[PDB]
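Undergrad: Please find one structure pasted underneath; my questions will follow.
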Amino acid sequence: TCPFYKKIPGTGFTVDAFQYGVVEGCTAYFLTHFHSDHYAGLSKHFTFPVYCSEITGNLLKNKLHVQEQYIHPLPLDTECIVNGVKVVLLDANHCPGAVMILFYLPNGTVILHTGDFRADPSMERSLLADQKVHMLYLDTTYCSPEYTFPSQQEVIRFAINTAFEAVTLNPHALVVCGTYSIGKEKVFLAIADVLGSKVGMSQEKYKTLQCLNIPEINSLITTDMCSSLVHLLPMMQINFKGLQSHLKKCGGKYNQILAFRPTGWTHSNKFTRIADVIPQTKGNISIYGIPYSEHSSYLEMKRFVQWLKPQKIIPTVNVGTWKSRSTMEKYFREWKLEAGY
Ligand code: NI
């Protein structure tokens, strides 16, 4: 049964609610982004209207085989009427195709659902600037002050410089990047660009990348692994055993691997600066954990909410424990007392 924090009051609408069967009273199912915890339940047998971005709709059609007649893609930054209710989709600064949804209720209430997002000051000059928001359904993944991490730009600077140094010292090194979902494509695209290489990957991953409207993508990726010195592999294979095995496969074209695991936050963030990050090494294999996040840090979250000044906050992440919920409620009250709303 569908939890309350997935229902939009005063509408027939749900958000990211595909794993509960037919939801009573739902006339339109919104999908914020193509991550498995959010799409869980969709397939070619789904026959209700799905509302989403163009990119998300490309992935629904090609990867999950949802029939075309039930996919309703909306343009971003554009007032649209869905089942008699004005909505707007906004870029969430998460993975490709990810949106926040603004709902203008018939009674005058305005609701923002962030989906998953990485708050940014650029959001303070979207269509959010133009009116008041009563209720915020908030991605609270990293809602605690211990969650610090660098900008995406500093992380990519570290990765490009690390990869370029290693391959210039040893032209026979291979770079490997881990993946298990869409998102974080800048990691492997930026490294391949500095090296003058395409990114090599499986046919299934190539298929997924081809749904993403990334400009000049045919120039950047390939299924011909052997022509490429940046390879993508499943995240599970980014360990010394998995990488040793991969190095066998290239037929002694390569004699060293440098591998990247973009994680979110890890507690090496509470002690180490990005500048100071070092790999784990075994023989001719090194593995770097790099803190590339597509969710808000605590400080970014706090700045967004203190700017928006919502009347009520409904968390959408970490809601399963009383300790989590109490911690998050305490920070919401601090923010409101400090800013004066
Ligand atoms: Ni996500």
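Numbers in chain A come straight from Swiss-Prot, and the residues shown are 700-1040, in order.
Recorded method for this deposit: X-ray crystallography, 1.5 Å.
Using N, Cα and C of the backbone, Cβ positions are placed for all residues, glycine too.
Annotations for this protein, taken from Swiss-Prot, read as follows:
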MUTAGEN   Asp838 to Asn  Impaired nuclear focus formation, reduced interaction with PIAS and increased sensitivity to cisplatin
MUTAGEN   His994 to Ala  Impaired nuclear focus formation, reduced interaction with PIAS and increased sensitivity to cisplatin
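On this model, are these features tucked inside or out on the surface, and what's nearby?
TA: A coil conformation is recorded for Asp838 (mutagenesis position) in the three-state DSSP classification, outside any helix or strand. Around the Cβ of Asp838 (mutagenesis position), the number of neighbouring Cβ atoms within 10 Å comes to 24.
DSSP assigns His994 (mutagenesis position) to coil in the three-state reduction, placing it in neither a helix nor a strand. Cβ environment of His994 (mutagenesis position): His793, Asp815, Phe816, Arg817, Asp838, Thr840, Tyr841, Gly963 lie under 8 Å away, each six or more residues apart in the same chain.
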